[PDB]
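Below you'll find the structure, written out as structure tokens, and then a few comments.
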Amino acid sequence: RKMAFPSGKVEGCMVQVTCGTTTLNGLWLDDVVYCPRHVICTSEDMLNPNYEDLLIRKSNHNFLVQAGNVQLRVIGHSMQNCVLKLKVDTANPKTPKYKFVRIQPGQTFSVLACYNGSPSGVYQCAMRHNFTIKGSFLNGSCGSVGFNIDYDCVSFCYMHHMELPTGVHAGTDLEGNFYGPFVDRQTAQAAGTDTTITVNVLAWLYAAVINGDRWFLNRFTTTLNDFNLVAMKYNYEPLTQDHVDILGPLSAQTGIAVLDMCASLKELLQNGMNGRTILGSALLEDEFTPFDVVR
Amino acid sequence: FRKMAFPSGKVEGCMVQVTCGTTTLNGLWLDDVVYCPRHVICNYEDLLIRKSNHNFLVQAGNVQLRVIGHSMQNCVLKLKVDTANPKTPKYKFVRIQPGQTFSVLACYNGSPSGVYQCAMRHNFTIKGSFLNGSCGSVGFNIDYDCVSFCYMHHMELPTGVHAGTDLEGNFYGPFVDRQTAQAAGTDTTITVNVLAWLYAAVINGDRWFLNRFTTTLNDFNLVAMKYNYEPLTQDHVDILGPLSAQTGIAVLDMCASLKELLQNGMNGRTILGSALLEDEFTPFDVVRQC
Ligand SMILES: CC(C)(C)[C@H](NC(=O)C(F)(F)F)C(=O)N1C[C@H]2[C@@H]([C@H]1C(=O)N[C@H](C=N)C[C@@H]1CCNC1=O)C2(C)C
Ligand SMILES: CC(C)(C)[C@H](NC(=O)C(F)(F)F)C(=O)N1C[C@H]2[C@@H]([C@H]1C(=O)N[C@H](C=N)C[C@@H]1CCNC1=O)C2(C)C
């Protein structure tokens, strides 16, 4: 199954941030609360916000931060790209071991969807090649974060800012730099074409072979370039030599060469599933990474 | 629309490692009792009279808990320990019905590893992902700071699905906690959940499967029972009320759409990006998330 990381380490960091009439979520790490800078926007500012002008007019007591039933005193603030950083009185005693990381397309992570600073649900996500995520976010979800947890270290990789017209979602890393060409501005924007994440599909096929189903395999191989000419006709992401190297370990474990598995995928795309499933799924899964399958 | 699990933090603070002899699995530490599958001691009455407190090694992180008593309740072993869990949440033990969903905190060696969302199938299995040291992992729902524990994991059936007990040690389904040939019965699609998921689809603007027709229970059930769909009881219709009143599609209007989806298939089309009919969202799940 697709699994999220246990969310408790992140739950203890979620707070509520209110400026004026606007309330969203913030991430409380040590003595800093991180949140999307459009918390300082009103209704009139969403189209063409001048954030430096909006922020200079704010003072520390304009920001109401609430950790459960406790108000936290904001003692300073600064903006870093598209995130606001609120310095507060008190270091979060529940701060886990953490780092900020910026991820690449194809990477997976867990999202803790929060409202009013309280956790609502957790799910697993992937960064798509058009730099959106297929999330589940409602009004007030901004400042919900995405994360991985490898060996008790929480790596924060995503903070939620906006929903695009196709229902997909855009946001920043925790330094406030957007993934993709989007802007925290209510102006006309749209995601580019969302390709299937080929390297993930291939890792998932290798996962299927390891678990014992081999029905989709065939006797052919292919060149890298021939694979990409076919796969791009199905809106699959071109496969690079680095992707081939990445799948190396799985190819070593199963004894199936990477370009051999590529020929199997070409045939799957041509034939469909014929009413079968591969790992309980009747579609080709592309939000499971080569690193995920080994773990 | 995603499959969403409950935030797991309240449960993570209850997970411990239990070792008896060469066998290690997970335990649930609430107040001063650790709950775990009785097969950690591997005839269970005779195996347990021969066990003493010192046979049980309970580890909560870097701390060992001293067992000061033990007893069995059905298929769960209850180890009384010296110290109450300071992280014990508000909680209750509940037994869920087929079709109901819950979150699973998959654990190994007492340490939480992943969280996912499951449904109790009508053959009383769950389609989880559990590996060799996962026993004692639990399933749960949260309602406004109260954790309802409903599942503890015991075993994997040959078809790759899973069987366990409630927290009072009563199995779900016709299974026994011993290593012998057992198999899941014929499963079935959870009709009220599929209907819930179609309502979630129309809420999201996926409306191509709607049509002008309505059906009847017996008409629908007659078509359902040939496609192995769980008979749509009159009860099920009640629960979809808020969805039916919200969208404008009466349940039997939607059942007409579901009925025709079982015949014509979907024609390469998707509903919420799925080529199959999803049945692991309850009506309440859809209201919660939407
Ligand atoms: C949905 C929409 C029309 C509103 C708008 N989108 C675009 O302007 C775009 F289409 F350009 F992206 C949009 O999201 N916002 C407009 C305004 C902020 C953002 C916003 O409301 N963020 C929400 C934070 N709580 C999360 C949203 C709520 C619905 N579901 C979500 O995830 C900002 C870009 C500054
Ligand atoms: C998988 C298998 C051949 C082993 C066996 N199954 C059947 O005997 C059945 F098919 F009859 F169910 C089985 O599960 N067990 C054998 C023995 C316990 C249980 C068991 O090892 N439980 C594991 C707990 N840590 C979780 C398992 C590990 C693999 N994936 C899981 O979920 C018990 C019934 C007492």
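Residues displayed in chain B correspond, in order, to Swiss-Prot positions 3266-3307, 3316-3563.
When the header is checked for method, it gives X-ray crystallography, 1.9 Å.
The backbone N, Cα and C atoms fix where each Cβ goes, and this holds for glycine too.
Listed in Swiss-Prot:
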ACT_SITE  B:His3304  active site, for 3CL-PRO activity
ACT_SITE  B:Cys3408  active site, for 3CL-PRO activity
VARIANT   B:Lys3353 to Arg  In strain: Beta/B.1.351
VARIANT   B:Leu3468 to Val  In strain: Zeta/P.2
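Counting other C-beta atoms within 10 Å of each candidate's C-beta, the recorded positions B:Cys3408, B:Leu3468 are led by B:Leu3468.
Annotation: residues between B:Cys3307 and B:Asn3316 (8 in total) lack coordinates; Cα distance 9 Å. Most other Cβ atoms within 10 A: among the recorded positions B:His3304, B:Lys3353, that distinction falls to B:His3304.
Within the set of recorded positions B:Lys3353, B:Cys3408, B:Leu3468, the entry lying nearest in space to B:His3304 (active site, for 3CL-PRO activity) is B:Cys3408 (CA atoms).
Close to ligand 2, meaning a Cβ under 6 Å from one of its atoms, are these of the recorded positions B:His3304, B:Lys3353, B:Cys3408, B:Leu3468: B:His3304, B:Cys3408. Secondary structure from DSSP puts B:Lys3353 (variant position) in a beta strand. According to DSSP, B:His3304 (active site, for 3CL-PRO activity) sits within a helical segment. B:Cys3408 (active site, for 3CL-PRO activity) sits 19 Å from B:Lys3353 (variant position), counting Cα to Cα. In this structure, the CA atom of B:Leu3468 (variant position) is 45 Å away from the CA atom of B:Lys3353 (variant position).
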